[PDB]
Structure formats: structure tokens, C-alpha cells
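Only one structure is covered here, and it is reproduced in the block below.
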Amino acid sequence: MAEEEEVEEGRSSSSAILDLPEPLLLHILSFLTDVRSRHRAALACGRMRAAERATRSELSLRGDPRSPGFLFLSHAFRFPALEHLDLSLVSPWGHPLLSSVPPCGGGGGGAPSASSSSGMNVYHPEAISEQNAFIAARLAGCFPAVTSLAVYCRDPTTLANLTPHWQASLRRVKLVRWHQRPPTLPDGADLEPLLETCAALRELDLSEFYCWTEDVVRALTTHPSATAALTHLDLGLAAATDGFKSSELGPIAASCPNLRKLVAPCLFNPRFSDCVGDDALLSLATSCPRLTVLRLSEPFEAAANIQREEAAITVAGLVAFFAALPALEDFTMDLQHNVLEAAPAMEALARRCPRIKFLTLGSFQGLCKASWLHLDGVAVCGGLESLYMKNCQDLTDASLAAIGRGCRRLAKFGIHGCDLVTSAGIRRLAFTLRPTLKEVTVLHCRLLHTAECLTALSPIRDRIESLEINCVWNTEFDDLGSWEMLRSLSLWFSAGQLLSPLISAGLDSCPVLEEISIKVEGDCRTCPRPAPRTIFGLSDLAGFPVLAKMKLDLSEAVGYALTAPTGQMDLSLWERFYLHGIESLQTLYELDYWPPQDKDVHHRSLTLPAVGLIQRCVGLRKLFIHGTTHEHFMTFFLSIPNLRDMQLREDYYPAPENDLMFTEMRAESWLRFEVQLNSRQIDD
Amino acid sequence: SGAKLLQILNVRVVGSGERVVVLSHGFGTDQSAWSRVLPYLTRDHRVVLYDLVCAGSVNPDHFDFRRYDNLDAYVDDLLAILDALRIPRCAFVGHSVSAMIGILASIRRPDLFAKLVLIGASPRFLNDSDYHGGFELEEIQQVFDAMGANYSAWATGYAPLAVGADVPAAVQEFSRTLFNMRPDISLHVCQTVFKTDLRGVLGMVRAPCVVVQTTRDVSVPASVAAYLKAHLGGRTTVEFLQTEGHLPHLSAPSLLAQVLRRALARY
Amino acid sequence: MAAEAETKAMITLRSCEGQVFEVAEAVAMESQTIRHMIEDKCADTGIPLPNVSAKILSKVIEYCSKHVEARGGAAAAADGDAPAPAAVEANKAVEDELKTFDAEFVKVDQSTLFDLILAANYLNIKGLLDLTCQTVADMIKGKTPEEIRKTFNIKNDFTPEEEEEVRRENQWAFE
């Protein structure tokens, strides 16, 4: 009797990670970057849900903020520690957000014949401002600590609505507009609300925000209080500009003594008197002596056949500019005109800017010659780690050896338009920089074909991590090692070129290859029609095991989108040709696609063969299409089990206007289809 | 109702001028086929554009097969739209089957259609005794078979034949609009159109008529323009464009815009 | 003159249960909490560790000594000059060795790994903390909350109406 003393092992062991003090968990999950795993863990438990909510710094809201579903989110949707807020991808894409400008609904130029009583939408500005304020208040409540903000701005009324809630903390702002600038806006008025409200601004970005340079000059030079305090600036303007002129840049420099980073395409064409000459260069240098990152470019069009003309910049001006700015570390100066004999300029750069680390030059001739007993030009800048070249028509293998001996700290190397470079010099540079060289870029080198270049990179093939190449196929089996560190690859293809030879050229085994981008360039209409069974060779890339991210840009591939004359090939068949074999990518997790553009159609429209080709990639989690399509193609993709992040990004200037006139995708169809997609039960 | 049909058929009001003009597109097309020529009349006329129920732009769910087996329901949609727009009087410019639609409407409502401008008009397509519609029953049935067996292949083989002139942009636009069509709806409405014979009702058309005939039309023999000018009851005139094809609104906008602005000066 | 052997200063460690560990001060140097008390000169008699047991203390000593050894063996740069290509290769190997040492170092049971997490915090050993802190993050990586619940032996605490609601609210997680 009793005979009962042997049941004392039932104590539930607690997960001691929960027993940790909470700041420790906050510290641990401060390291977690991938939002997927973040929110997976947040769904594991409520305490972890709170931890993940408190550990978030950046966020891009997906869906319609105007939708009451986002508006009526509970107090749990709270992000006090959210710093970076991205509102440029909210639904619908490409639309004015919180815009106070009334919709142009039936406003054709003409006096309305006032004999008609049916359904006129009477505009109510009071209500409009009401929802604008309420949505802004909700956004501030969810995201109170926003200091770096990205937003799509069709009109500055969006900015006027958004600024008061974060004006005290907002230090960096990113503006987005691929649509045309509103012609009725006063010059500089797009930027005035920020120059008036956000006193904390320290970085400004307008690389892709389409606008005129004159707007910039007006807004900036007339707001010296704000311009004296900015630290970072970008002026790409969607690269839809011919480039800033000297007269524009000058007063800008005057109003801004405190800049540190600049990116700006500029008018460097010497045939314009208002081109950027050495005088403007030194005026900028004097005006902003503290500069650290400078990326300056000459906008150009493809019709500019071999720009043999010289630029408006002299080597003496380059030397003086280097002297006037000792604080530089990142530099980009890309020109289509040639600057001759800039090696003494490079010497002055090295001497006056010992902190130089990143260098990018275009069409600069005679930078390194190795023509003397000493290293020359860039070969002396031993502190360089980054080096990209464009249109160096006179760069030699001896120049490569001199650079490698000097720039022993060079980690990333790049040449473009360097016709005199052979595989011997490439192999020598790879061997010399083998411990340090990790990235190499070769584009449109005439002698450097794919197989020779891949063979010449054997010394660093075990160490190379990212690669960019334009593919040129020519008309013992030594064990070429797998690309053990190569995780990223960039590919450039002529129209009609085949991807299949790439695996044979030396790129067969890339066990760590995670992401790849393929760019296809050329006029498909002039290209002969390939055989009906010809494919690009996407299936040939399945040999890469961790291949997850894809970026196939065919927007530059221009063809008769829907019907070619007899003997030629339409972009429907072209999409079938290029996208064939994509389903072979088992781990394909992310795809970025650019629909090919037809000149006759403002739209890069997707054809059904592409729909069928993509729909069968079950592993695709993320799909970003840079164009438009039919509404009837949309329901197919609900069959793909796993996709959520799908947005038609007409992010190419000019963004076409979507106003109830096109058979292509509509906004209401877009919202209801997002409801359809988020209605599917998804994997966890 | 007319008001919801405005949204359904994408009815939009643009332009200015006391002169009201109604544009109706043709087979495998929509109201944007008039975009290349839309500005030319916006100055002088208040322009009305709408989408037929068969266009892929309209929800294919809205296509009533059984009511839309005759041009009568399409005329009904046009008339409901115009009544919803309180238009008591207007001119009509029709393309392809839209010309038959306008013929039937002016027969039904002569008070509304002041003048008619016809681009590629045909009251009947099947050749008859003393009648060359340009097509035989075997050809039409072969077209049906080619489209049903492969709408893609038929449309690719058809669109350059329809556009005619070597203008890849217009052929591309027509290919887009044609491919946006739904195959079952398309077979239905093509059966609707080829079977339509308005030769007995042209004389009832009271309104002055403007026939636009091209140099070479794959579906419209020049004798069809002669028949139209002969049988239409209204004062009928034929304008000949120095271009070939069936859709000049996409291929030669200049010539057709000239003809239209000449016609729409007074009516 | 007899060669004076450099005597690595020994800091006496007294674990929670009373066990003593003799380590170099450079090992005791890493732990900031231990580091701070060293300069407080209260380490002459040994420091108490009432929250650290002998096993966790020994493994922490192992980790800290290994990382100090890696620091010492790393080819130090010659006064402002970038290391020679040979020197870069030597240091790259030590990191790879130390990182490899780290991966199996946290290849312990959850409780010990959980215990590894606590001690590095109490000892303010960030390297050990981060290695153990991210170790849990990887073993949570790639999992749904359910098998996560079993993996930590967590009972799922969400009512079906709550867990349904929260799953759909967070649909942008898995996708």
C-alpha cells in the first residue's frame, strides 16, 4: 500500500528567453532586420508582438491609407521607435495623396451648357481637408518618430498636409513623382512647404522626383535660412533633365554653405555658354568647402554618336577644384565629352584629398599610363578602394598593373568603354588585388569577351562576390572553381542574345549566388526573328541553389508590342522568348520585371504569354512589375500560392496619366484585387 | 438606365461648341481609337465618346449575349446614353458596325441625328445576287473557325489585313483593342454583325450622310460606297481618302480629320 | 640576468555556489562588469558571482579566452599602414576560426544557451551576448509561430478568434 511515490516530473519548463529582462529581448531583436521573420516572431506571442513593434525603425505601408481599414487600426498598430517612414508605395500607385487639388472629373475646356439635371459631383474642400487632417493625425499616431520620410508628391498640397506632424523631427525627405509636374504650380512652390515648415531638415533627395531646375533655384536661393543648414542633396530629377546649368547652380551654392553630399546631373555641353565650366566648379568648391560626397553627371541622349568633343573642364580647373575641397571622400564625375590628360588632376586630388576613397569618372582620357618610372595619375592614389571608369579609350594593361601596385586597397574595380584592355591586364590586376579585389565591373570592352574575362578572373574567383558584365558571345578541362563568394550577378544582353552560353563561359556553379539582374538592350524590330523554339535560356540558371531574387529589365527592349510586319517578332512573342524557363528557378523568391516599351504606346503593357510564364513560378514570393497590364490577366496570379508584394510601378518618366480612358489597369480594380490577394489564406 | 450606362459604357463629355457630335468605334476597337483625331474637333464641337458593351474595357460580365445578338440592343445603348445626355440633336460619325447602328438609330430617331458621317460603312457583308458585300459565306465561316480554334492566331492574321497600310503603330493599336475582346462575346457579336442586312432600311435614313472610303479596303469594295450613296435616303456623299485600310482614325489621322472638320462645319 | 616571464595578472572568480576559477586579467578584462571592478581594486580577494554557476562560468571563460587569443593573434596594423596582403590573409583566417568557434559554441541546449544569454548580459560581454542573442534569432528564422511554440515548448495562448484576427492583420509578414 502506497507504493505511490514516483510521479514528480511534470514541471513545465519556461522559455528562458521570455524570462530574460525585456531590454535584453529588445536588444536581441534590434539585430533582426528581415521584416518577415520580425513579424513571424511577433505572431509567435503577444509579448514578442510588443517587442517587434517597439524594435521597428523603418516601414513602408502597403495598401491604401485612405482605406478605413488602415484608418481604424487599433492602438496596437503603434510604432514609437519608427524612424524611417516610406509612404511612396501606398495604394493606389502613382496617385496624389492627401492632395487638396480637386479631381479633374469632366472638366473639358468649354462653357457647361446649363441645361442638365443629373448627378453633378459638387466639390467640398472642407471635407477634403478634414480627411487629409485625420489621415495625417492617424499616421502621426502610428509613426510619431519619423525623421527620414519618403513620399510620392504629385502636388505640394500633400507636403503642406504632412509637414506639421513631423516638421520638428524631419531631417531627411525623399520626394517622388514620375508623373508630369503640375503646370499651374508657381516656380519652386513644390519645395516651399518644406523650406517653410521642417526646420530640422538636414538631407534632401530629388534624384527621381521629376521637376525643373529653375524650381530648385527659386525655392532654394530664396530660402537661405533652411539652405544654410542642409547637409545632403540629390538633384537627379528622374534624369529627365538635360542637366543643371552654371547660372542655376551658382546661387544654389551661395545659399548653402553647409552641404556635405551632392548628386546632380548638370549641363556640361560646351556648346552652351551656361554649361558648367571650371569657373562654376570653383565657385561651388569655395561655396561649400566642407563637401564629402559629390556625384556630378552630364545628361545625354543615345543620338549623341561617339562624343569626341571636349568638355568645358580643364585639368588646371580640376586641380584647383581638388585643392579647394580637402574634405572629399566620395566623388563621381561622369561626362560624355572627354577630358584629356587629367592624370595631374588625379595627382592633385590625391595630394589635396588624402581622404579620397570613391572615384567615378566618365570619358576621362589618359588617367593612368605607367609611362614613367613612378606610378602616374590614379596609380598613385593608393588610398582608393573604389574605382569605376567610363570611356577610357587609352587605358592599357601596363596602366592596370600600375593601378594595382598603387591602389592595393582597391576593393571594387570597373571599366567601361576601355577598348585597349586585354585579358592579360585584367588577370594581372586580379592577381595583384586578389586579397582586396572582391568586385569587378566590365562593360562593352571590345577585346574582353565573356570567356576570356572569366578565365582571367581565376585568382579572385574564390573571393569575388558581385559581378557585372555585358555578354559578347564569340561565333584540358582545368577545374575552374565554383564562385564560392559570388552572391550577386549583373548581366547585359544585346537584343536577341542568348543567356545559355553564360554557363559554358565559366559561370556554371555559383552555390552562394542569391540575386541576379539581367538587362536586355537593343531594338528587337531590327533584330531578325529567332526560330520559334529559341529561348533566352532562363532555365539554364537553375544550377544556382540559393537563387532567389530576379531583376529582368526589358523596358529598354523596344519592339512592335502587339504586331510586327511580316518577318518580325512582336513583344508578346518576345516576352515568351525571354521569360521562358523562369519556372525552373525553384528558390526564386523575388522578381523585378520591366515590361518592354513600344514607342507608339506610352505604356509598357504586359502580354498574356508572360502572364502564363510567370504564373507557374510557385516559389515566387515577391513580384514587382514596372508597367501596366489588362484587368483580365490579374486573376491568374491568385493561383500563385505565396505572392503579396505586387505593385505596377510605372516608375519611368513620364508616368502615364491614368484617367478612366485606358483598358489597362484601373485603381478600383487594383484595390479590390488587393482585397482578393490579402483574402487568400497564406503560409506562415 | 442611361446614367449607369454612362459609367458602364465609359461615357465622357469633352470639347466645346454648340455642335454635338457622336463618335462610335468599330469592330475590335474602343472610343480611344478616335484619340489621334479627337483634338481636331474639340475646339469646334462638344465631343461625346463611349465604349460599346462588347469592349474589354467594359466588364465582360455586362455583355448580355441574348440581347446583344442584334444591332438593335447596341442602338438602344447609344440612344439611352444620348437621352441621358439630354441631347435633343446631334450628328453621328460611325465606324464599321457603328455605321449600321447609326443607320438604325436615325431611322428610329431622325429628330436626334442631324447629319451622319460614315467611315467603312456596310449594311451587309455577305455577297448576294447583284450584291458584292465582298465576302462569301465560306469565307465568313472560315474566319469563325480560325478565330474559335485560335483567337490569337486569327487576330494576328487579321489585324494587318484590317489596317492595310504599312503603319505598325495603327496595327499595334488595333491588335491591342482586338485582343482585349472576349472570344465567346467576339464570336457572338461577329455573328451579329455579318448577319445584319440594312440594305432595306438605308432609304429610311433621312439624315445627310458622309461616306469615307479608302483607296483599298479588305472588307469594303468600292461598290459598297456606291450602294450606300445610292440607297441611303438622306443626302449622301462619299469622301475618298488617299490611303488604304479600314481604320484611318489610326493610320492617316490628317486626311480623315480634314474630311471630318469639313463635314462638321455645319449640320 | 634571468629572463623575467611576463606574469599574466590573475583575477579570482568565485561562482554562485562557491567554486573558484583562476583566469588571466586580460580574460577578465573583456567582461565590462568584471573590467570595471578590476580598476576598482576590489579584485584582490576575488569577486563574487552569485548569479553565475561553475559550468556557465567555465564556458564564458572559454569564450572570453578564445576571443582574447584571437585578438592577440590578429596581425596588428603597423602604425597607420594598411596590412600587407599576407597580413590580411592571416587575420581573415583568425576571424574565420573564431567565427567557427562561435557557431558550435552556441550549439548548446536552449537552457544552456539561454543561460549563455543571461551571463554575457550580467558580465556585459557583448560579443558573447550578441553571439548567443543572434543564435536564438537564427533558430527562430524560417519557422511559423506554431512550431516555434513547440520549439520553445510554448503553449499557444491565442484564442481562435484572436489568432485568426492577428494572423490576417499581419498578412504582410510571410509575404
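Following Swiss-Prot, chain B residues are numbered 52-318, in order.
Technique stated in the header: electron microscopy, 7.1 Å.
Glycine is no exception: its Cβ is also placed from the backbone N, Cα and C atoms.
Its Cβ taken as reference, B:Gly79 (mutagenesis position) is surrounded by 26 other Cβ atoms within 10 Å in the chains shown. Under mutagenesis, Swiss-Prot gives B:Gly79 to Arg with this note: In d88; dwarf and high tillering phenotypes.
Look at B:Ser147 (mutagenesis position): DSSP puts it in coil. Around B:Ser147 (mutagenesis position), the C-beta neighbours below 8 angstroms that are at least 6 residues distant in the chain are B:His76, B:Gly77, B:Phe78, B:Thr80, B:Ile170, B:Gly171, B:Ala172, B:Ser173, B:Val244, B:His297. Quoting Swiss-Prot on the mutagenesis of B:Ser147 to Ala: Weakens interaction with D53 and attenuates strigolactone-induced degradation of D53.
The feature active site, nucleophile is assigned by Swiss-Prot to B:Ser147, with experimental evidence given as support.
In the three-state DSSP scheme, B:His297 (mutagenesis position) falls into the coil class. Annotation comment: Swiss-Prot describes B:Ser147, B:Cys241, B:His297 as substrate binding site.
In Swiss-Prot, the entry for mutagenesis B:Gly153 to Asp states: In d14; dwarf and high tillering phenotypes. The structure shown retains the original residue. According to DSSP, B:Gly153 (mutagenesis position) is assigned to a helical segment. Other Cβ atoms within 10 Å of the Cβ of B:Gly153 (mutagenesis position), summed over all protein chains shown, number 27.
Under its mutagenesis entries, Swiss-Prot includes B:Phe186 to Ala with the note: Loss of strigolactone-dependent interaction with SLR1. Listed in sequence order, B:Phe176, B:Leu177, B:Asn178, B:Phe245, B:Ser270 are the same-chain residues at least 6 apart in sequence whose CB falls under 8 Å from the CB of B:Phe186 (mutagenesis position). According to DSSP, B:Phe186 (mutagenesis position) sits within a strand segment.
In the three-state DSSP assignment, the secondary structure recorded for B:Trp205 (mutagenesis position) is helix. Taking a C-beta cut-off of under 8 Å and a sequence gap of six or more, B:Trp205 (mutagenesis position) has these contacts in its own chain: B:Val194, B:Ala197, B:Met198. Record note (Swiss-Prot) on the mutagenesis of B:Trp205 to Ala: Decreased enzymatic activity toward strigolactone and loss of strigolactone-dependent interaction with SLR1.
According to Swiss-Prot, the mutagenesis experiment B:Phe245 to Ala carries this note: Loss of strigolactone-dependent interaction with SLR1. Neighbour count (other Cβ atoms within 10 Å of the Cβ, all protein chains): 20 for B:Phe245 (mutagenesis position).
Proximity of B:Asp268 (mutagenesis position) to non-local residues of its own chain (separation of 6 or more, Cβ distance below 8 Å) is seen for B:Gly171, B:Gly215, B:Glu295, B:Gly296, B:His297, given in sequence order. Quoted from Swiss-Prot for the published mutagenesis B:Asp268 to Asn: Weakens interaction with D53 and attenuates strigolactone-induced degradation of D53.
Annotated active site per Swiss-Prot: B:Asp268 (among others), in sequence order.
For the published mutagenesis B:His297 to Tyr, Swiss-Prot gives the following note: Weakens interaction with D53 and attenuates strigolactone-induced degradation of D53.
According to Swiss-Prot, the experimentally introduced change B:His297 to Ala is described as follows: No effect on strigolactone binding, but decreased enzymatic activity toward strigolactone and loss of interaction with SLR1.
Taking the Cβ of B:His297 (mutagenesis position) as centre and 10 Å as the limit, one finds 25 other Cβ atoms among all the protein chains shown. Positions annotated as active site by Swiss-Prot, on the basis of experimental evidence: B:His297 (among others).
Cα-Cα distance from B:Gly79 (mutagenesis position) to B:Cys241 (substrate binding site): 10 Å (rounded to the nearest whole number). Binding residues for substrate (B:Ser147, B:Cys241, B:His297) extend across at most 16 Å, taking the greatest CA-CA distance. Around B:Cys241 (substrate binding site), a 10 Å sphere centred on its CB holds 20 further CB atoms from the protein chains shown. Excluding the listed site residues B:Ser147, B:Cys241, B:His297, the same chain places B:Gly77, B:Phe78, B:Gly79, B:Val148, B:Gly171, B:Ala213, B:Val244, B:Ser270 with Cβ atoms within 8 Å of the centre of the substrate site Cβ atoms. B:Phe245 (mutagenesis position) carries a helical DSSP state (H, G or I).
In this structure, the CA atom of B:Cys241 (substrate binding site) is 17 Å away from the CA atom of B:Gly153 (mutagenesis position).
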